[PDB]
Structure formats: C-alpha cells, structure tokens
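Asker: Handing you a structure now.
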Amino acid sequence: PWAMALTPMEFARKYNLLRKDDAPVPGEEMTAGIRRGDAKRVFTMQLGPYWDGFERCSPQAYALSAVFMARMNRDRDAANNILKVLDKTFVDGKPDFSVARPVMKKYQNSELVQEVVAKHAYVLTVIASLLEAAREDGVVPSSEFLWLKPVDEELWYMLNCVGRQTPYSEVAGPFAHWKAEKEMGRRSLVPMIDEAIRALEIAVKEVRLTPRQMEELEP
Amino acid sequence: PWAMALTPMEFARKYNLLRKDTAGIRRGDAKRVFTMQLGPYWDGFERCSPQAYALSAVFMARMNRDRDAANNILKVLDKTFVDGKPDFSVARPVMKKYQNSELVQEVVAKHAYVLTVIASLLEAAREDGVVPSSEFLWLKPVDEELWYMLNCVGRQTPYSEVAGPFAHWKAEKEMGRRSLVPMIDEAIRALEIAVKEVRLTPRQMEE
C-alpha cells in the first residue's frame, strides 16, 4: 500500500547491479561487487533532463520552482497562494499547475534566481538549489506538497534530500551531481556521479551473502 | 592564396542547398548545416580548444580592467607564432584568476555554447574600449569559424560561415536566457532572402 524507499541492497538488485568477483580483499569475504558501467547508466538516468527554460519543465517542477522563487524574493503570499490552489484542486482531481504562471513570469529573471540557474545544468539540480535558497526565508517543508509523492517520485525524493547528508538511492545520482556542481563552482553538463557509485559500492560491501546468494551472482 | 569569405550563393552551392523554388533553399539540410556551425556546448573553459581558452582569457582580463594581462597573452601568442606553434598555456594564470569573476559569471550564465559565450565575452571586453581582430591574425589560418565569429560581433550581419551561431547568439539575448535547443531559423530566413535577390542563370540543373 505505502511506497517504501529502497535500501542500497534492494536498489542494487532491482537494477541488476550486483556482480561476482575476479582478479581477495581482507574483511570482505562473502560479499558482492558492483557493475560500474551499469551503475553509471542508472545514476545518469536519475539525473533527468537538462535545464533549458522553465517552460520546458514538467508542470510539477514548474509550479514548485515558482513557489521557491516566490520565497527567495520574500513573497510568502504568492508562494502560499500557489500551494493552497494546488491543494484545493487536488481534493477533487488534477492539481491546477497553471496558477504558477504569474509568479514564474514575475520572478524567473530576478537576481537571486539567475544566480541559482547559472550554477546548475539539470532540472533537478536547479530546483534543489531553488529550495535551499527558499529556506533562507523560512521553513518550506515537504509536507506542503504531499501530493507530489504519488505524482513524481524522483522530484519528491530530490526535494526531500535538500539539507540532508545522505540521499535516497532513488536520487543518489542527482544528489551527487548537485554537490559536484557546488564543489566545482560551476554548472556541469557532463554527469558527476562517481560519489553515488562509491557510496553504493561501500554499502554493498557491508552485507554478507550466503553460499546460495553468491551462486546467484553472475560475472 | 587567400581565404575569401563565401558569398551567400557560394555558401549555398558548397553545401548543396539550392533547389527549384528564384532558386529555393533546402530547409531541412540548411537547418543541419547551421546547427553544425553552432559547435559544442560550453561546459567549463578547460574543455575549449587552446585558442578559445587563450582568447577567452584575454577578453576576461579586459572585462576586469586588466589590460596588461590581456596584452601579455597576445604578445606571447604573437612571438611564439613567428617560430611555429603558439604556447596557449600563457593564459592559464589569467583564466584561473578571472573565470569566476562576477562579470564573467554574468556572461557565462546567458549562453549555452562555446561560440555564444566567447562572442558575449568579446562584447563585454569592448566596454573597456577597442578589442580589434588585428591583435589575433594568427587565428584566421588556425580556426576560421572562431575567426569569423569574433569578426561578426558588433555587426549587423554575419558571414554565412557562422550564421548559425550568430543567429543563436542573438536568439539567446532576445529570450533572455541560455538555450541548449538551437535557434537558427533566422540564419535560414536570411539565406532564403539573399538567394532570392540574385537572379537565376536560365538553363540550370536543379532538383
């Protein structure tokens, strides 16, 4: 009934990322490896599309981006109006994302928004940075857009990773990318997801397998 | 012995773009040729060509009122072109110092392509006065697209060899944002118009 976040080992099996070994490393006896190539592909697909104007985003990403721009520019009423109109209209059927249009139009070219957009190359890494910035004005909890979880899972988990230390595996690639753009000091179109692969490798090494489980791995 | 910039008709011929309507233009193929002119996306100055890197740094130096750093780059590139191969690395210290300067960050934010970024660097450099091509003549043999693109900045109309990126450059400015989707339709329109103006040489072969 309730969508549960996957653990590292569940994520790895679901995407067929577990590998036998070849070459004997101490402390790591009955343990699986990671298919690096495959893991890269999967984390790269998590990254999603390039930012290329707010109007090419999904309505969700566009609507929520508007809310965070509103907060960045100290306009709580505009932010709150959106969130309220989306709640009203979620009771009966589909959220009315179009209410975000005046706000986006008003703030997308504002100075704080431009600064964020210039730092990030992907829809997900921009909107993540918009949330972070919006939180310098107040709380902006995920509870205010609870409807997003059923709707768009990746966006939900990326937004809930903002301000945490460790990501959900579902969004480990865009999380890794986001912090790499922050460390490099620039937007990066080339994926920078090595951290998500190391974290995965490390978390897999924590799990002893049985003989039968080991037999099941392929090379 | 001298590279002459192609006319819009010679350009059309070189790339098999003339058809029966007045000639007409093959729209699909022209779109493909203007898109190829756009070149690679910007994704850090370290991925640029050596010449694009060095000349971006000169322009960053100037934007940041630093004529002596711009002049040393150009001076070195000149002296090492007497001999043989330019030593483009002389601009590593300037790049490093200026790439995150505020003025450079405003420019880089507005443009998604190497050629549209550098084009706005040159334009910004000119807020500090004259930045003529005369000070990098070595480029014309080395890299004609870059050469012609920097000589079109400030001008009403581009050479056809760089009309894609020039078009995309003005589109980005008009949209107010960088655009990864190419916006080269105006290069197609200008090439259509310039072909129509020339009168057909009757007895032609065409498709």
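The numbers used for chain B are those of Swiss-Prot, and the residues that appear cover 158-178, 192-377, in sequence.
When the header is checked for method, it gives X-ray crystallography, 2.2 Å.
Cβ coordinates come from backbone N, Cα and C, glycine included.
Annotation of the mutagenesis experiment B:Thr205 to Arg in Swiss-Prot: Abolishes intracellular growth in A.castellanii; when associated with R-208 and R-211. A mutagenesis experiment is reported in Swiss-Prot for this position, B:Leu208 to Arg, and the note states: Abolishes intracellular growth in A.castellanii; when associated with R-205 and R-211. Quoting Swiss-Prot on the mutagenesis of B:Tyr211 to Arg: Abolishes intracellular growth in A.castellanii; when associated with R-205 and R-208. Listed in Swiss-Prot is the mutagenesis experiment B:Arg217 to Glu, annotated as follows: Results in a significant decrease in replication in macrophages. Displays lower levels of effector translocation.
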Asker: I'm trying to understand the geometry here, so how far is the Cα atom of B:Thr205 (mutagenesis position) from the Cα atom of B:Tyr211 (mutagenesis position), in Å to the nearest whole number?
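Answerer: Roughly 12 Å, rounded to the nearest whole number.
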Asker: When the number of other CB atoms within 10 A of each residue's CB is tallied over all shown chains, which of the mutagenesis positions B:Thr205, B:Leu208, B:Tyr211, B:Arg217 has the maximum?
Answerer: B:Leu208
Asker: According to DSSP, folded down to helix, strand and coil, what is B:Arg217 (mutagenesis position)?
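Answerer: DSSP assigns B:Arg217 (mutagenesis position) to helix.
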Asker: Check the deposited model and tell me the whole-number distance in Å separating the CA atoms of B:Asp178 and B:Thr192, where 13 residues are unmodelled.
Answerer: 6
Asker: Measuring Cα to Cα, tell me the gap between B:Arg217 (mutagenesis position) and B:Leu208 (mutagenesis position) in whole angstrom.
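Answerer: Cα to Cα, B:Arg217 (mutagenesis position) and B:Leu208 (mutagenesis position) are separated by 16 Å.
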